[PDB]
Amino acid sequence: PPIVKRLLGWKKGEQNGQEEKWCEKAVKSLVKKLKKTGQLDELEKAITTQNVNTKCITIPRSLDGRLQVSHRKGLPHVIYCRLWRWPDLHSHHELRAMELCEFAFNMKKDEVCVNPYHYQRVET
Amino acid sequence: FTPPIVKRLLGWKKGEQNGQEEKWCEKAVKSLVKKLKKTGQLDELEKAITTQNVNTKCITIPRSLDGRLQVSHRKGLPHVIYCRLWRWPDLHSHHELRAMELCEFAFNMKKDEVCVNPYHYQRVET
DNA sequence: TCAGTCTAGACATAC
DNA sequence: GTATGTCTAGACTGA
Ligand SMILES: [Zn+2]
Ligand SMILES: [Zn+2]
């Protein structure tokens, strides 16, 4: 696929194996969804410009808050921040949504923001 | 822990080997047992499989929207899956089958419930 | 609580 | 329609 490869172009920790195929799936899932809501552009933008003051990139939130990609389950913001920002990221307890983020996972709205540049990592 | 009832029932034609396939049939039985447990039809299943008496009662399972049943990662028709597991491993499709007038909830009568009593169906050469 | 399993229903196809 | 495979939210389940 197109943009998927581009977005894949950005990422870190080079964790190939089945994690490589998974990372691809996870990116495709997201693209499929942003496409529908016409937010793909603002996502590519955010990724390539590392510009924090970008708009929120939103995905629907599930009842328990988790997202499944393939057979694995996790928190969305944790999955995508670990993708494009911190490959070593461990849990959502290391993540702090900034104040400009309106749909932070921590707010429990109907939509969750996964813009990797809307969260900072806390040295806990 | 996978209840002896399942081990016992597996005994009546596990599923013509094939390592992975073997574990599938267990999943398939595990799934069936769980549902019959909740509706108290277990013993009735034990009975029919062990005695092979066609006069056993209907062993009923909820029907899903499309009529298919998923076990592990495979999908298929309920009666087909259990008739192939305990009677005809050769069984191919739901057409090689036909309920016996006596089966209240045969698959073909599309009711809220589906009978998976393997002894309520007969095989046909199409 | 927290993390992993399981599957009906929703899709997307192809006659 | 009927037939069939893929994916995942929500349900479930121990630790
Ligand atoms: Zn945001
Ligand atoms: Zn019957």
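Residues 9-132, in that order, are what chain A shows, numbered as in Swiss-Prot.
Quick check of the header: X-ray crystallography, 2.4 Å.
Any Cβ shown, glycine's included, is placed from N, Cα and C.
Feature annotations, reproduced from Swiss-Prot:
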- A:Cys64, A:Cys109, A:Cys121, A:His126: Zn(2+) binding site (BINDING)
- A:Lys33 to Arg: Slightly decreased monoubiquitination (MUTAGEN)
- A:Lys40 to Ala: Little effect on interaction with DNA or JUN. Abolishes interaction with DNA and JUN; when associated with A-41; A-43 and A-44 (MUTAGEN)
- A:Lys43 to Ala: Little effect on interaction with DNA or JUN. Abolishes interaction with DNA and JUN; when associated with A-40; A-41 and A-44 (MUTAGEN)
- A:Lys44 to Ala: Little effect on interaction with DNA or JUN. Abolishes interaction with JUN; when associated with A-40; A-41 and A-43 (MUTAGEN)
- A:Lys53 to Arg: Slightly decreased monoubiquitination (MUTAGEN)
- A:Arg74 to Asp: Reduced interaction with JUN. Loss of transcriptional activity and cooperation with JUN (MUTAGEN)
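Sequence features, as recorded in Swiss-Prot, placed on the structure.
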residue  : record               : DSSP (3 states)
A:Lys33  : mutagenesis position : helix
A:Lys40  : mutagenesis position : helix
A:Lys53  : mutagenesis position : helix
A:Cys64  : Zn(2+) binding site  : coil
A:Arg74  : mutagenesis position : coil
A:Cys109 : Zn(2+) binding site  : coil
A:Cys121 : Zn(2+) binding site  : strand
A:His126 : Zn(2+) binding site  : helix
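Taking the mean position of the Cβ atoms of A:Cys64, A:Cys109, A:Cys121, A:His126 as the Zn(2+) site, the remaining residues of that chain whose Cβ falls within 8 Å of it are A:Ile65, A:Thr66, A:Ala105, A:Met106, A:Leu108, A:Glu110, A:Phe111, A:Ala112, A:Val122, A:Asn123, A:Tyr127. Taking the C-alpha positions, the distance from A:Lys53 (mutagenesis position) to A:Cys64 (Zn(2+) binding site) comes to 12 Å. Non-local neighbourhood of A:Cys121 (Zn(2+) binding site): A:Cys64, A:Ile65, A:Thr66, A:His85, A:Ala105, A:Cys109, A:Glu110, A:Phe111, A:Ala112, A:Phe113, each in the same chain, at least six residues away, with C-beta under 8 Å from its C-beta. Each residue contributes its Cα atom, and for A:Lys43 (mutagenesis position) and A:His126 (Zn(2+) binding site) these two points are 20 Å apart. A:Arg74 (mutagenesis position) has A:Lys33 as its nearest neighbour among the recorded positions A:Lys33, A:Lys44, A:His126, going by CA to CA distance. With respect to Cβ neighbours within 10 Å, the recorded positions A:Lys33, A:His126 differ, and A:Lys33 shows the lowest count. The CA atom of A:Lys33 (mutagenesis position) is located 10 Å away from the CA atom of A:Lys40 (mutagenesis position). Checking the mutagenesis positions A:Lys33, A:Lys40, A:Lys43, A:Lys44, A:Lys53, A:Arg74 against ligand 1, none has a C-beta less than 6 Å from an atom of that molecule. Between the alpha carbons (Cα) of A:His126 (Zn(2+) binding site) and A:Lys44 (mutagenesis position) lies a span of roughly 22 Å.
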